[PDB]
Amino acid sequence: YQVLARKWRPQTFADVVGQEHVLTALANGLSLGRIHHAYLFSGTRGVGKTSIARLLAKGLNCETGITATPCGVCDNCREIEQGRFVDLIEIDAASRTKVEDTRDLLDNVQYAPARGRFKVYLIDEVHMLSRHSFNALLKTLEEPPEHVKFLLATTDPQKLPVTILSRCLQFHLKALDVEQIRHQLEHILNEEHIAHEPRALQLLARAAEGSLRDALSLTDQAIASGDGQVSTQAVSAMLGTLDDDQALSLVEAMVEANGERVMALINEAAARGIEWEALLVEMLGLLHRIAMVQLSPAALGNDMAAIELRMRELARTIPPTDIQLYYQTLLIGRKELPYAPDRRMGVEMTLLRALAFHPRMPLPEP
Amino acid sequence: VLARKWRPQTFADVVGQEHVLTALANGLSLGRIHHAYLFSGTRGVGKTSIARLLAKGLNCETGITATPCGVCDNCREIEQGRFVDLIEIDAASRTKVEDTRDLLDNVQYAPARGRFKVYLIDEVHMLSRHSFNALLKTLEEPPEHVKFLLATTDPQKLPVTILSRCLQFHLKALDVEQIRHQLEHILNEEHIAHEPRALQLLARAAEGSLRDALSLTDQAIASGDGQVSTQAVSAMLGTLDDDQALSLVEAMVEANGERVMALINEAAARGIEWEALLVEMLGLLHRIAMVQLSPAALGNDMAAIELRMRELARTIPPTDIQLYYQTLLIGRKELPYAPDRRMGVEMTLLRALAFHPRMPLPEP
Amino acid sequence: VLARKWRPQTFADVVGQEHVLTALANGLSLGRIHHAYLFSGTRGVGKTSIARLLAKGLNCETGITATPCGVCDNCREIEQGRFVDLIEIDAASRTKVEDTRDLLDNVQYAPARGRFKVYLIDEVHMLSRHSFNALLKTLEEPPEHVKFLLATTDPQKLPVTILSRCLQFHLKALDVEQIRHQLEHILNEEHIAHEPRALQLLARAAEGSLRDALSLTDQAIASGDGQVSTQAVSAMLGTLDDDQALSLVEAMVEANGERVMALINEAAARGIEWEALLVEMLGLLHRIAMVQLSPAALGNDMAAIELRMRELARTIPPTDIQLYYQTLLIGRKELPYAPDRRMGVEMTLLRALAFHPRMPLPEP
Amino acid sequence: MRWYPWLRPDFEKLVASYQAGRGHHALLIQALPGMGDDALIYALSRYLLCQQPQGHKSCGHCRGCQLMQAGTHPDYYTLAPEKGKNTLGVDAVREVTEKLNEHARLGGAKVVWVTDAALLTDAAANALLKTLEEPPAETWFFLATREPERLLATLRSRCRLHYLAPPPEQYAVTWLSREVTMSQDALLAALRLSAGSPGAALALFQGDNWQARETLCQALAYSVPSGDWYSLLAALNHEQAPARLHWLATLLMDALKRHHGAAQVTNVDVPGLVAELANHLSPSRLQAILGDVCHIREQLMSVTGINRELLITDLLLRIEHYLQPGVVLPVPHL
Amino acid sequence: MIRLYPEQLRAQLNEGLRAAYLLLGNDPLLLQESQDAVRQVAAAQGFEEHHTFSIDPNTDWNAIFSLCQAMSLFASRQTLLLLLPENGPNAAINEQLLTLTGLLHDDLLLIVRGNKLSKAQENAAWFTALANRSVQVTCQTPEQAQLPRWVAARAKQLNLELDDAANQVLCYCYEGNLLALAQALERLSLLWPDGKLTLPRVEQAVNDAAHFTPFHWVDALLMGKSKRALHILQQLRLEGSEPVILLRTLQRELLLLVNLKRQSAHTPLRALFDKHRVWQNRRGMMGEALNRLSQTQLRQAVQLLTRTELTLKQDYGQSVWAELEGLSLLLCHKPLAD
Ligand SMILES: Nc1ncnc2c1ncn2[C@@H]1O[C@H](COP(=O)(O)OP(=O)(O)OP(O)(O)=S)[C@@H](O)[C@H]1O
Ligand SMILES: Nc1ncnc2c1ncn2[C@@H]1O[C@H](COP(=O)(O)OP(=O)(O)OP(O)(O)=S)[C@@H](O)[C@H]1O
Ligand SMILES: [Zn+2]
Ligand SMILES: [Zn+2]
Ligand SMILES: [Zn+2]
Ligand SMILES: [Zn+2]
C-alpha cells in the first residue's frame, strides 16, 4: 500500500529537506532567469542530487514558464516526475550496459527542444565518463547552445578536471544529521497515522546514513514486517541489531563478569540472525551513554526509560574509568572484525578478552 | 546436483533471511501485497528462492497464502518452472536479448492459469535503458492481475525512479554455522558419508553463500569417493589438512623458536597458504580461549586434538592467549606489506614469541 | 556577477597594486611605451583588469594617457571586448587551440581603428612550442603599431628568452583588510545590508583572490536573500575560527564536564567536521606544549588567543599536557570505529575526564 | 621461456594423462617465479596441439607444429593482463569464452593459457568459472598462480592443482655452479633469497645486482657495530630500493632467526654479518627495524612518486633512534 | 678560438665573421646580448634564414643533421643555433657535435649556447675542432665583488643615477638572478623618468614590492626567529606557490644540515663547507643553525617533512601547509617527544 518511498518523493522545492541554502540559490536563478549553461551537484550518494536535479528540469520546461514554483499538473511537470520526458535525457556514466548510449548521446547533441523550453541533460556522476565522450562534453560546454542546459551530479568533484568545474555552477548537498531524518520520519508517520515506538525511529534513522530517500525506503520495510507499525521490535529485526534491551542485557552480563550469560546471549542472539558488527555498535552505544550519565544524570534520553532504571544503576555503580575500558575494549573489537577469521568468532573472542581482562573479576589461571 | 535438489519449497525451508520471510509472509496472510518487490543481495543468498517461493504462494490454487500447499497444480508447475504465469527474465543474458523486449511489449494483462501474472526478473539492474522505461511505465500504471519481483545483486545500479516504486527487501549473507548446519542436514537426509571438518571447511569455503556451499559439496562428492570427508574436500581446496596448524601454536607458546621457525620452513616446502595458516592459528587460539570460559567449547572435529587443545587451555593464561590471538590478527592485516608472504608469517610468530611470559631477552 | 559589474575602468579603480599602477601610469604620462608587457600573480588579483586598462590608455582617442576618458568609441568598445584593435587570445582554452595558433602566425602590423594594434594573451605560458617561437620571432623584431600585453600565473614555465624581451610586473594578492574595506564600500554604494563580522568572514575566505570574494558575496545574498548577515555568510563558510575549538581544551583541563559536553553540543549544533575538531584541539595542546619550552612559540594570528593560550602554558604541568595530547590523540585514531562520530568525540573526552590528572571523576 | 631440466619429471606424468585420457581440462600450476611455470605450459600445450605427434613430443611439420612455431594458431589463446594496468579484465575473457563455443578451426583440441590467474577481477573470475562448469568439448585450460590461496575457492575447486615444487638444494646449486661461477655459499644464498627457484637465483647474478648486494652487506658490516646506519643511505638509495630493501630485511630476519636458534639462515653468504647483527641488536630491535624496512620499502613500491631520498634518509636516522636507549619501540597497529 | 668577454665581442665582430660562435655561461642576458650581437651582423651579411635546435637526448636529429648537409641552389644561407642541454654535452653528444664539426662552410654560421664547459667536456672531439676557426664568449654572472659594479655600470647605461646604498639593497635581494635585477631597473626607469634612486626611494619600492622566495622562508628557518618565517609562509601562499616545491627546497637544506652536524670532529666546519660547495655567504648562517639544532631536532624535522611529503602524496591535497607551519616552528626552538 503506497510505499512512502514514492508517496513522499519530493515534488516542489519546498518538499526537499534541510538543504535550504542550496535551494535558495536555485530559487533565485529560476526567478531572475539567470540560467547558467551548466549545473553541478556534488555529494555523497543518498543526498538529493538527482532528486533536486529533477526539481530544476521541472522548473525549466514547465509550461507555466520558467518557475521556482512549478505546477504539478501541466503535461511537462507530470512526465518529468515519471522519468519519461522527451527532452529529459538521463545518462548514468557509472552505467556499464549503457556505455554506447552514453557516447552516442554526448556526441549527438540535439540543438532543438522537442517539447520543452530547453533540453535537459541529467548526468549521474560525470567523473566516471569515458575519455572519449568526456571530451564531447568539454567542447559542447565551452560553446553551449542557448536551449541545451546541463545538470551534473558527483560523488567526488575532485576527480573532475578544473576545466569543467570552473565551467559550471557547483552546489554541494550536505548529508542530513541523524536527528533531522529522525524528525522527518516522525512527522511522516504521525502524518500517515501509524503507531510507532521512538526508539525504533532513531534506528531507522541512523540505519539510513544521512539519506532521507533511504530513510523512507527502510521505514517501509519496517512497516511491512511490523504489520502496520514501526516497532523497535520489527525494526531491530530487519536491521538485525539489538533491541536496546538485549544490547544492555549483554553489557550487563559483560560487566558482571559472567561469560556463560554473555556467550549464551550471543547464541540466543545469533539465533535471531544478528549482524555481528552491530552487536558491538549497539553495546558501545550504551556504554557511551552510561558513563555520560555519570557525568550528568541529566544526560539521559527519553525513551531510554524502558531501560532507564538499569542505565542509572550501572552508571552510578561502575567506575567511569572502568567503563571507559569496556568501551574501548569492544571498540578495538569492531576494529579487528574484518581480520577475525569469522565475524562471529571475532565478536565472541572479543567479549572473552573483555572477560579475560575484566577489571574486577578477570578469568583465572591455575 | 544437491543445489538444485534442495531449492527451498516452503518458506520454512529457507535459511537465515527472517526479516524477510517475516514480511512477505505477513504480507500474504493478510492479502496485503504490493506490485513490485525488489530483492537485493550478493551471490546465492536466496533471492531467486524467495521470489520464486513468494510467487508460489501468490498463485497457489489453495488461496493467497504464505504457505503454498505444494500439491495443487500451480505449485507443482511452479516447481518445475513450467508455469505459464511465471515469466522468468534474465536481464543479464546476452542470448535472449530479443525475446525480452518482445514479450514485455507483447504483455499479458490476462493470466492463463494462476490468479496473478508474475514477472520474475533476475539481475534487474543490468537492463537496457529502453527496457527500464518500458517497465517503469508499467509500474506507474500497475496493470492489476500482475506483480513484479525484482532481484539484484547491486540495487544501486538502479534508477531512483524504479527503486521508489518498489518495496525493498535486502538479503544478508549467511553466517557460517548456518551454512554448515544445513550441509549437515542435507547430507544426512541424503544418507551420505560426512566428517565434521569437511563440513567446517566446506562452509568456510562458500563465502557466506549457501549455493556455493552446496555446489561445492557436489564437486567434493565428485572428487573423492561419494564421500564428503576432510581429505576429499581439502583435496579440492588444496587445504593443508595437517595438524601443523596447531603443531605450530604449541611451539610458539613454549617459546621454542627453533621449532616454530623449523616448523614453518618445512611448511614452506609443502607449499602452504600462508594467510590461510594464520587464519587457522587464530582459529585455535579461539576454540581454546573459549574452552577456557566453559569446558564444552571444544566441539566436533577437534576430538582429534582434544587432549592437546585442552592442554593448552589449562596451562596457558587466558590473559596471555588474547595477546597471542591479537598479535596474529594484526600480522594477518600486515600480511601484504611484508615482501614475502612468509617473512610475514614468521615475522609474526617471532613477534608473539618475544611478547610472551619469560621468552627471549637481549644481549650484545 | 558583481565580478563583471565592478571591473575597473580607470587606474583609480584598481585595489592595491600601486607599484604596478604608478609604474604603468607614469610610463604612459611620458609617452614611454615598451614593445611588450607581462603581468604575473595569482588568481583574481587584477592581471586582466590592468592589462585591459593599459590597452585603453594607449588607444584612447583623447590620446595616449594614464587616464582613458572612458567615453570615446575606443574606450567603449574596448570595455565591451568588441574592439577591432584588441585581439584577445587564450592559451588556456582547448577549443580555440587553432585560432590561438593562427592569430600569431599572422600578426596584423597596421592598426584598424585606434593608434595601436594591441594583443592580450591570458596564461601565456600555455602556448604550444610552435606559438612560443612565433611570439619570440615577433618580439625579437617588435612590429611598431603592434603592442603585446601578456598575463600569467606562473612566469616560470616561460622560456627565459621571451621573459627576456618583456617588462614584468608582479601583482600581489590583496590584504584581508584591503578586501574587507573594499567590500564595505562596494556594498554601501549598492545599498545592501551587512554586519562587520560577515564582511571579515568573507574577505578572509577569499584567499587574496578578490574575484572569488565577490563571486562568494553574490551567493551569500542569493542565499541570505538580500541581506549579508554573518548567519548566511557563515552558512556556506563554516565558523572559520570559533575560539571554542580552544574553549573546549580549557573546558577540558578545568575538568568542567558540563561545559565540555555543552560546548560539543554547540559545535554539533552547527555541525563541524568532528575529527577536524580533534586535530584542531590536539594541535593547540601541541603548541601550548611548545610554548612552555620556548615562549616565542606563538606565530602570526595567535594574537586574539595569546592570553588564553599562555595561561594554559604556565598553569598546567607539561606532564598533564602530554597526557591530554595522548588521550586526545588516541580518540581520533578510533573515531571512525566509534558507534557514531560525535559520540566518538564525547566518549573520548569522557576518557580524559575520568583519566584526568587532578579533578578526575569518582565512584561510590 | 626456457625449458629447464627439473620440468621433465612433471612434464612426463602430465602428458601421461593427456595420452591416457585422464587429463583435467583445468590445470592450475602453483609455482614460484623462474621455477619454470612458463615453459611447462607452453610445452604441454604444444603436445596437445600436434596433428601427428611422435609419442612424447611433436613432429614439427604438421599444421599445428608449424602454426605454433609460427606463433599464431587458431586454437592457442593467451589471456595475459591488459597491456598496461596490472590486472585482467572481465572483457578479455568473455570474448575468449564464446571464442571457444565454435568448433576448433583445426578440428581437434583448443587451448588457453593464463599469465597469473591471481591477477583477474572478482568479476573477470566468475565470468570464467561458468566456462569451467560448462566445459567446451575436447578443450584445455591452464591456469598458473604464485599463490593458489588468493584464488577464489569456488574457482580453484574446478581445476587440478599442480605444485611445480622446486628441486633439492644441492641439485639447484650444482645446476647454478654451471651457469655462473661463484663461491658456493653465494650460490646457496642466491638460491634461498629466491624461494629456491634456480631461474630466479640466476637473474640475480645476471646484472651488477649480486655485487650491488655485496656493496650493501659491507655497509651494514660497519653500520651495525658503529651504530651508524645513516651510512646505509649510500647502498639503499637507488632505483632498486625495494629490491635492495628486501635484502636488508632478509638479513635482519636472519639475526632474529639466530636469536631464537633457528637452524636455517638465508644469507648463508655472510654468516659473519648476520651474527654481528644478532649482537648489537636485541631481538626486539631487529623487530622494529625489520618493521620500518618492510614498510618504507612498500611505501616506495606503491606511492607513485615519493622522494626516495627523503624516505630512506628518514628510515635510517630513525633506526638509529630505536637504538638509542630509553627510546620506545614501534608496534604493529590498529 | 679567440677567448674573450662579451664587451670585446662587438670589436671582434668587426674585423670579420668567424666560422662559429660559442656562447658559454649561465647569465640569461649576456647570452642573449652576445647572441643578438652576432645575428645583428649576420642578417647584415646575407643570413636571412635563422634556425635553433635544442640539445636533449630526445631530439629529432635527422632534421638537424640533414638541414646543414644541404648546400643551397640559390646560395641562401642560414644561422644554426644549438641550445646545449642544462647539464651539457654528455658522452653520446661528444660525437653528435663532432659530426657537425667538419661540415661547416662559409654559408652556415654556427652559434652554440649553453652554460660553461667542464675541463673534460672541453676536449670532446667536437670542441677541439672549432678550436681553430671559432670564438668563445665567456658569459658568467659577475661575483659578489663585481655584482654591485655591474648594477652600477648597466644602470648608468639606462641613464640612471642609482646610489651606492640603493645599489647594495638591490644587490642583497635577488642576489644573483641577474634576470630580475636587469628587470627592476627598466621598471624603475619607468617609475621615475629623469628621477634619482636614493636609498629611501628604492628600499621602499623593494620593501613594498614584497616578493619572497620559498628560499627566503628556508633561510629564515635557518635559526632566524619564526616570526618572519611564518609570515613568509602564508605570504608564500598568496604567491600561489605549490607546496610540493616548498617541501623539497627545505629538504635540500635540511638534509645538508644533517650531514654537516654529523661531521663534527670529522673535519672543521671550514673544510666541510667547501666540500659540499653551497657555502656562498650562507656561511655564518648555516653555521649558526649548526649550533642550535640538536642532532635530534634535525631528525624530528626530517620525520615531519616525510609525514608531510607522504601525507601530501597519499591523500593528494590534505592541506599540507598546516604541517609545514608546525614544521618550521620546530626548526626554531627546543623540541619534545610526540
Ligand atoms: N537462504 C537460503 N536458504 C536455503 N537454501 C539456499 C538459500 N540461498 C541459497 N540456497 C541454495 O542455493 C541455490 C541458489 O540460491 P538462489 O535463491 O538462486 O540465490 P540468489 O541469491 O538468487 O543467487 P544469484 O542468482 O547468484 S544472484 C538454491 O537452489 C539453494 O539450494
Ligand atoms: N586589483 C583589483 N582591484 C579591483 N577589482 C579587482 C582586482 N582584481 C580583481 N578584481 C575583480 O575580479 C575580477 C577579475 O579580475 P581579473 O583582472 O580578471 O583577475 P586576474 O588576475 O586576471 O585573474 P585570472 O584570470 O583568474 S588569472 C574583476 O572583474 C574585478 O571585479
Ligand atoms: Zn508545469
Ligand atoms: Zn498450492
Ligand atoms: Zn577614450
Ligand atoms: Zn607435430
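Here chain B follows Swiss-Prot for its numbers: 5-368, in order, are the residues you see.
According to its header, this structure was worked out by X-ray crystallography, 3.5 Å.
Note that Cβ sites are derived from N, Cα and C of the backbone, with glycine treated the same way.
According to Swiss-Prot, the ATP binding site annotation covers B:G45, B:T46, B:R47, B:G48, B:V49, B:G50, B:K51, B:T52. Note: B:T52 (ATP binding site) has non-local neighbours B:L124, B:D126, B:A155, i.e. same-chain residues 6+ apart with C-beta under 8 A of its own C-beta.
Here Swiss-Prot flags B:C64, B:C73, B:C76, B:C79 as Zn(2+) binding site, drawing on experimental evidence. Under a cutoff of 8 A between CB atoms, and with a sequence separation of 6+ in the same chain, the neighbours of B:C79 (Zn(2+) binding site) are B:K60, B:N63, B:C64, B:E65, B:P72, B:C73.
One mutagenesis experiment named in Swiss-Prot is B:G118 to D, and its note says In dnaX2016(Ts); present in both isoforms, unable to grow at 42 degrees Celsius. For B:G118 (mutagenesis position), other Cβ atoms within 10 Å of its Cβ number 23.
Separating the Cα atoms of B:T46 (ATP binding site) and B:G118 (mutagenesis position) is a whole-number distance of 30 Å. B:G45 (ATP binding site) falls within a strand segment according to DSSP. Summary of the ATP site environment: with the site residues B:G45, B:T46, B:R47, B:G48, B:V49, B:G50, B:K51, B:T52 set aside, the chain residues having Cβ atoms within 8 Å of the Cβ mean position are B:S53, B:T157, B:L175, B:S213, B:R215. For the recorded Zn(2+) site, residues B:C64, B:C73, B:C76, B:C79 set the reference point as the centre of their Cβ atoms, and the other residues of that chain within 8 Å of it by Cβ are B:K60, B:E65, B:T66, B:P72, B:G74, B:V75, B:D77, B:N78, B:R80.
Screening the binding-site residues B:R47, B:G48, B:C73, B:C76, B:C79 for a C-beta under 6 A from any atom of ligand 4 leaves B:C73, B:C76, B:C79. Cα spacing between B:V49 (ATP binding site) and B:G118 (mutagenesis position): 27 Å, rounded to the nearest whole number. Note on the binding-site residues B:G45, B:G48, B:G50: the fewest other CB atoms within 10 A surround the CB of B:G45. Counting in whole angstrom, B:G50 (ATP binding site) lies 24 from B:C76 (Zn(2+) binding site) by their C-alpha atoms.
Under the three-state DSSP scheme, B:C79 (Zn(2+) binding site) falls in the helix class. Closeness to ligand 1 is met by B:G45, B:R47, B:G48, B:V49, B:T52, these being the recorded positions among B:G45, B:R47, B:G48, B:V49, B:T52, B:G118 whose Cβ falls under 6 Å from the molecule.
Its Cβ taken as reference, B:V49 (ATP binding site) is surrounded by 24 other Cβ atoms within 10 Å in the chains shown. A 10 Å cutoff on Cβ-Cβ distances gives B:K51 (ATP binding site) a total of 26 other Cβ atoms nearby, all chains included. Contacts of B:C76 (Zn(2+) binding site) defined by a Cβ separation under 8 A and a same-chain sequence distance of 6+ are given as B:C64, B:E65, B:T66, in order along the sequence. It is B:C64 that, of the binding-site residues B:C64, B:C73, has its Cβ surrounded by the most other Cβ atoms within 10 Å.
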